[PDB]
Structures are given as C-alpha cells and as structure tokens.
Amino acid sequence: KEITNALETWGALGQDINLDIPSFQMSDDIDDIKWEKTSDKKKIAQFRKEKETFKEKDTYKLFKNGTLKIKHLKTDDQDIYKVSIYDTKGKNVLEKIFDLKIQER
Ligand SMILES: *[C@@H]1O[C@H](CO)[C@@H](O[C@@H]2O[C@H](CO)[C@@H](O[C@@H]3O[C@H](CO[C@H]4O[C@H](CO[C@H]5O[C@H](CO)[C@@H](O)[C@H](O)[C@@H]5O[C@H]5O[C@H](CO)[C@@H](O)[C@H](O)[C@@H]5O)[C@@H](O)[C@H](O[C@H]5O[C@H](CO)[C@@H](O)[C@H](O)[C@@H]5O)[C@@H]4O)[C@@H](O)[C@H](O[C@H]4O[C@H](CO)[C@@H](O)[C@H](O)[C@@H]4O[C@H]4O[C@H](CO)[C@@H](O)[C@H](O)[C@@H]4O)[C@@H]3O)[C@H](O)[C@H]2NC(C)=O)[C@H](O)[C@H]1NC(C)=O
C-alpha cells in the first residue's frame, strides 16, 4: 500500500502547538535544520551553520533538538508543514511530512 509517513498533528483554537520531528539524536556530524510551509512551499524556519540561520518570530521557532514550535493556533494558524534536517554532507539524513489540524472537543 502506498501511503504517507506523516504525523497526525492536532491543536485547538487559541492555542500553541509544536512540531516534533526527531526519530534520533544526531549531534556530532549534523549541519542544517529546515522547516517549510508545505501548503505553499513557504520558508518558516532554517539552520545553515552559524553564518546564516533564521526564525522571523516565535510563531515559528527552530529548536536544538530540532522541533518546530508555533504560537497562536486558530483556524488561521492551522497549516501543513514538513521538516528536512540535513547533515554536513548536504544529504537529507532524515525527512518527514507534517500536518497541523484543529479539533472540536
Ligand atoms: C525540544 O525542546 C523544546 C524546548 O527547548 C521542548 O519544549 C518545552 O517542553 C517543556 C516540557 O517538556 C515545557 O516546559 C513546561 O513549562 C511549564 C511552565 O512554563 C511556564 O514557565 C516557564 C518558566 O518561567 C521562566 O520565566 C519566568 C519569568 O516570569 C521566571 O520567573 C522563571 O524563573 C523562568 O525563567 C527561566 O527561563 C528564562 C527563559 O525564558 C531564563 O531567562 C531564566 O534564566 C530561567 O532559566 C516559561 O519559560 C514558560 O514560557 C513559555 O511558554 C508560554 C506558554 O505556556 C509562552 O507564552 C512563552 O512565550 C514561553 O514560550 C511558561 O510561562 C511547566 O508547568 C511544565 O511542567 C510539567 O512538565 C514537567 C516535565 O515533564 C513536570 O516535571 C511537571 O510536574 C509538569 O507536569 C504536569 O503536566 C504534565 C502535562 O504536560 C502531566 O503529564 C503531569 O502529570 C503534570 O500534571 C513544563 O516544565 C516548555 O515550555 C517547552 N518549551 C520550551 C521553550 O522550553 C520540546 O518538548 C523538545 N522536543 C522533544 C521532541 O523533546
């Protein structure tokens, strides 16, 4: 069967949610950490060594363990995401697809 391997991500309106990617604990050989806005392929966060790494606001954070945070999570802040976190060789040492949702409990 051909399916995805994404993370069923959930939230609630007026909330703050995260993006837990790491299936591992790399450290010694890693370089780049990336997160995109899959909906329209729109850069939200990135790491490219200590010469150029960025995160516009808290609304989208890039962390050490490699998680991506997001503050304020209403219907508007619910989107689709993906993480590509590469090593020094420039390989995609791990890749994954995510999807923020909103719930009604
Ligand atoms: C990857 O990394 C991520 C982070 O690096 C990580 O996410 C983090 O996860 C942890 C938990 O795993 C989260 O921590 C929780 O925090 C709750 C309280 O939070 C509020 O207070 C914090 C501390 O306050 C600072 O600021 C005050 C200023 O007024 C000072 O007075 C304080 O002294 C203190 O200062 C310190 O920090 C400063 C930096 O800000 C620093 O300068 C200073 O020197 C000093 O060190 C605030 O930081 C925090 O603010 C954040 O969050 C709010 C939203 O709430 C935002 O608005 C802010 O903008 C900001 O982002 C808050 O105000 C705790 O209650 C909670 O405790 C529970 O969990 C622990 C651990 O398991 C238990 O021991 C404990 O008993 C509690 O358990 C209870 O609940 C659970 C349910 O969860 C339940 O099961 C259990 O039975 C029990 O009932 C916890 O500690 C942290 O917030 C996350 N983010 C960050 C940035 O750390 C992520 O998980 C990682 N990913 C992976 C995959 O591993």
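In chain A, numbers come from Swiss-Prot; the residues present are 25-129, in order.
How was it done? The header gives solution NMR.
Quick reminder: no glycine exception, Cβ is built from N, Cα and C everywhere.
Sequence annotations record features per position, and here Swiss-Prot assigns domain 'Ig-like V-type' to 25-128.
Among the mutagenesis entries in Swiss-Prot is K67 to R, noted as: Loss of CD58 binding. Within its own chain, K67 (mutagenesis position) has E60, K61 as residues 6 or more apart in sequence whose C-beta sits under 8 angstroms from its own.
There are 16 other Cβ atoms within 10 Å of the Cβ belonging to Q70 (mutagenesis position). Looking at Swiss-Prot, you'll find the mutagenesis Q70 to K noted as follows: Loss of CD58 binding.
Of all the Cβ atoms in the protein chains shown, 18 others lie within 10 Å of the Cβ of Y110 (mutagenesis position). In Swiss-Prot, a mutagenesis experiment is listed as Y110 to D, annotated with the note Loss of CD58 and CD59 binding.
Looking at Swiss-Prot, you'll find the mutagenesis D111 to H noted as follows: Loss of CD58 and CD59 binding. Secondary structure at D111 (mutagenesis position), as computed by DSSP, is strand.
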Revision key, fill the gap. Quick note, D111 (mutagenesis position): same-chain residues at least 6 apart with CB under 8 Å of its CB -> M50, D53, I54, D55, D56, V117
